[PDB]
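Single-structure report; data block below.
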Number of protein chains: 2
Amino acid sequence: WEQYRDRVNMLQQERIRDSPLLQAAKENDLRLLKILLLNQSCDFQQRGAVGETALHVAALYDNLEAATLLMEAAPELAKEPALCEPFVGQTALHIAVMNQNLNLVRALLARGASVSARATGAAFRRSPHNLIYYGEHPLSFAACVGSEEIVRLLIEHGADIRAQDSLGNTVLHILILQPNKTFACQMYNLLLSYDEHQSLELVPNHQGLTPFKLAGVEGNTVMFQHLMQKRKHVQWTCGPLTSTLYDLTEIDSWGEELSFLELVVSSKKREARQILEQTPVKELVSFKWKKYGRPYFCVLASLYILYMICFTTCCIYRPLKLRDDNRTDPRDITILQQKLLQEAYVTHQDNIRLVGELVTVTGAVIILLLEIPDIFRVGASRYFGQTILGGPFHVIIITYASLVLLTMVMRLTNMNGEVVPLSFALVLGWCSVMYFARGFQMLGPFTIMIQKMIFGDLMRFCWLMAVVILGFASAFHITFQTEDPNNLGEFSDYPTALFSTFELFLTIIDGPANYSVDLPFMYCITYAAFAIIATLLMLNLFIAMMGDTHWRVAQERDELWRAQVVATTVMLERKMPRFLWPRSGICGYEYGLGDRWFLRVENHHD
Amino acid sequence: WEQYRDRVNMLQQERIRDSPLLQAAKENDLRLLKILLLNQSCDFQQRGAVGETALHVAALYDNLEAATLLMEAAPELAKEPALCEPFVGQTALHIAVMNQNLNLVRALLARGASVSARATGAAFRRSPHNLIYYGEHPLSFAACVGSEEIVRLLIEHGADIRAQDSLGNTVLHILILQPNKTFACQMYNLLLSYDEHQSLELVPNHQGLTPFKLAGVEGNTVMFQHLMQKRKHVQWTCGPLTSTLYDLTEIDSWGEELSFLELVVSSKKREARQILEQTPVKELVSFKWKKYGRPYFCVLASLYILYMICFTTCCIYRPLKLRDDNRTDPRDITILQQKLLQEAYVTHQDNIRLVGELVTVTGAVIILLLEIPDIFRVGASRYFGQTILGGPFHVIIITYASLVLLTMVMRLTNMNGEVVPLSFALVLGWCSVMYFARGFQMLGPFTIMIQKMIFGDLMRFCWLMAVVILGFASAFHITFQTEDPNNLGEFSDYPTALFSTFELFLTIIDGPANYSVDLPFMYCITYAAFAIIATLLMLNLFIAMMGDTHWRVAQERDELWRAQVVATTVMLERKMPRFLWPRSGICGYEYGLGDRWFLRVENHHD
């Protein structure tokens, strides 16, 4: 996995140094090559540990002289690849192209090396194990390494550009996938110059991604503005300000089931939310959010708040009657019990409760009908793990809907204990109102800052906090086992000791002090220790740690909310009917432009 | 100490200016030297205050002419050192080499100055009193001062390199010990060029440190990477990425009892935890932590958590019975007492408690058998003072094991008062679970941030806080001595007044206010003063001070946790059996490299 690559590397070096031919081709000592090569006892077709030829060893260490006497001795040595596991099809042409030796590429293609060689090795895969991902073809290698004349000479000797390696990538896809974009745009432009017969730009992956859409997913913003340089038309310029006309064919993407914006905003990269601030996309989603996004999000926020008010009002009024059995046990304060279903609804007010119960059951099942096909559409790890798409809000709204239907089953079945799913349903359903805070600048970054602290600082405080609560709760319970529980009812047994220590951690309840009786001195010692450690330091160190966290990632949650507005915009018009959402942009059929649905911007550059 | 060096410096200057010969050699007036030196009444072998010669005075002030007429008048003046306390063996050659005057070194070694002169003075020692530590030999002086030609002329005239001064250092050790490493690597390479017969690089200190290990302890990272340029082999390079093969002979150090990593991570320097981020070491301890470190640490953490759950469960269930004597005294709430040992265990449940007591006694004694030989191995100040090695966790786990054994002695002896060592044992043993938080990125830096604020800000707040508690507790107790204790039981006598003022500092209990009675007005005045000073300012200024501390040293606790993971990794495989921990690296015997156990990395440099 990683020590297997190391093992096969030491085996490769060992079979290089054991063979005199391979080690002599590595050292580039020409006279000893002629001594062992003039004699016919040596084997020219001699393999390495990975099945590599001595020509591969000569191309590995930039040994042009060793390689050209190997080709002069045997001309066929170009036309064998390595045939082992990490290099299933790697030829000497791949090594010569990657090392950027132009004379070696010329002298190796002179004898007839295959330019369509497909190196399906484990090292030439898009994997986290490999440091680079340059392709399976020599032309992809020449485009990724950044050599212009090697690309031109590969076009001159065969090597059609429309060659797809594994995961469906052509050379344009892998040119976008490289970092260090100084030479990527010129290479892309030069292979678009030779692209003369569907075009090469529309060839997808095995995932189905256009190179435009792959640049959208990968966050290659420099390549994105380079691509929209070719997809734009400057209408006019008049002094300091110009008006230009971008094309929304590959951005809006009307006819495709998977659109460009859904692949952009639901990507796992830390980038590709800064590609939503580019020159067509930012004003496109800005017009889409101001014109239709924010009023519709406010409408669904208002009806969800009214639905929560209806659910809360149907929770407050409940079928509760007086209990039948008298309480002969002290410490029991239950005076009411929930009544049976046959006696629950005979009142006009119980019918008013019943129709609202039908409303909240209908709301729960339409929440499930809206949300379970999203779990079946995009994968559940990406659906629930993305804070851009409101993944925690999705899992708590599934939990709320399942708790409401569980409450409905317990209501028809007359099971006891409806207060537990009703209280979980009220807490989670009212906390699901926080999903609609993303539509406002005042509440959005604050809400995802809350979820950021919930994931980051709350857990790392709660583990250490639970350790301190367990230790001091054990001490508090074993300081008062000998004492009377009627004077200090806290720390009576271990669950209420653990809960009381949890409350005393947070300075919620007062310190247990009965001044009319004599308390143990060990309680005072361990409560001074609990006050110094947990009350004084740990709570205020959590305040200081959240301040230190809050000043650092404020820009991150600002741009995360800026992407979250786009996620809200593209979540709508995929669910809502199309007569609520007209097609964004300027229709080109009215002006004789060929129904491409452009978008005009006007910018002041001087 | 330091005013003795000042005193001997003024005595040195006084006996320079009292002597006409020494002051004339200092001022470099040639004719007055010829006048007093042509006459035979003057003494050529005339001492200073430190026993220095006039040749030493001429070499001290760069007086080449005074020194060469002193050597022409008397040729023997090179071959005497100073013979007093701060300079026991300092010659004029040491002063001439330190002042970097090449012509005086040539004219002084022409007359036959000793190149193997060993200056065992108090000024030439590795001490905090001395500003520099350049050695006892002129070759070490020439290497530390940074002169190439003086070094070459010293090797041309005797001066073997394998000369060890005090604390076992050769010239390479003291070349590593210097700061300002611009000329240190070239000097080290130049004396490794002259090293032609064990090699010089393997000569240790009197402490036993190799110069590789001394560079590891001292934190000389530039010298560390310069040393591992010579201990590495580049296997291949193919375009943008290369694969190279570092040697782990002096890094892993299998056969030695003291290994390189233990001397690195348990050093008292503020540096040498940034030497764990170097190219071989970070990859080696990263593989050692992912492959074997983290699963074994998680297994030990889960086993210790289950052991402490067993100790907590054996603490909750206790041999407690009803008390024999009735309580005729009010304010006494003790209703249970611990029973005798002969009546403690007759139940099946008491046997289930007894076997768990045997389990936690076995756990305490194996904690002692694992931890007391560590106190006997490395010194106790370094063992308990290092937050990298978990020193506070070590002293609280010794305290927990001793408290559990004291509880066992009190249980067999039937002493009363087991609740005090049981509660200290529960608090300290559950706080020892915080040791295992260092294996996770989420909990580790937070835990050593807690320890940092405990050492730094908690003490500096608690001294000031205890001052405020003492003053306001004295005022609160002397405001209510005239009043009824049955209405406000707090501030009754001075310990409960001190404790009540302590928990009123922290806003734990409510303010004492009985509205059914008339309180003193002076209590209201001094409680307003206590609320303004302690409640309002001091607590929130402690919050502000910990925020100001927390933003500054966040990267320090990040790199301290990064060293702490390496400390955990090297703490294991020293304690655990060797079949749990196989030898890290790639064995060179399988590939014919001579059993050196290398490690291969592959890096993308372009």
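The residues of chain B that appear here are 29-225, 230-638 by Swiss-Prot count, in order.
Note: Cβ is positioned from N, Cα and C throughout, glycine not excepted.
Feature annotation from Swiss-Prot assigns Ca(2+) binding site to B:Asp542; the stated evidence is experimental evidence. Around B:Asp542 (mutagenesis position), no same-chain residue at least 6 positions away in sequence has a Cβ under 8 Å from its Cβ.
Neighbour list (B:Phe425 (mutagenesis position), Cβ cut-off 8 Å, at least 6 residues apart, same chain): B:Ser464, B:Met466, B:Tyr467. Quoting Swiss-Prot on the mutagenesis of B:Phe425 to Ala: Decreased inhibition by the synthetic drug econazole.
Of all Cβ atoms in the shown protein chains, 20 besides its own fall within 10 Å of the Cβ of B:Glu535 (mutagenesis position). As a published mutagenesis entry, B:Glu535 to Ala appears in Swiss-Prot alongside the note: Minor effects on Ca(2+) permeation.
B:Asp542 (mutagenesis position) falls within neither a helix nor a strand when secondary structure is assigned with DSSP, and so counts as coil. For the published mutagenesis B:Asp542 to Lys, Swiss-Prot gives the following note: Abolishes channel activity.
According to Swiss-Prot, the mutagenesis experiment B:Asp542 to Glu, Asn or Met carries this note: Attenuates Ca(2+) permeation and Ca(2+)-dependent current decay.
According to Swiss-Prot, the mutagenesis experiment B:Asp542 to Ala carries the following note: Abolishes Ca(2+) permeation and Ca(2+)-dependent current decay; no effect on monovalent cations permeation.
Following the DSSP three-state reduction, the secondary structure of B:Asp550 (mutagenesis position) is coil. In the structure as shown, the Cβ atom of B:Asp550 (mutagenesis position) sits within 10 Å of 8 other Cβ atoms. Experimental mutagenesis at this site is recorded by Swiss-Prot as B:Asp550 to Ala, annotated: Minor effects on Ca(2+) permeation.
Annotated pair B:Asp550 (mutagenesis position) and B:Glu535 (mutagenesis position), C-alpha to C-alpha distance, rounded: 24 Å.
Less than 8 angstroms from a Cβ of chain A: among the mutagenesis positions B:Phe425, B:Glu535, B:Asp542, B:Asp550, that describes B:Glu535, B:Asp542.
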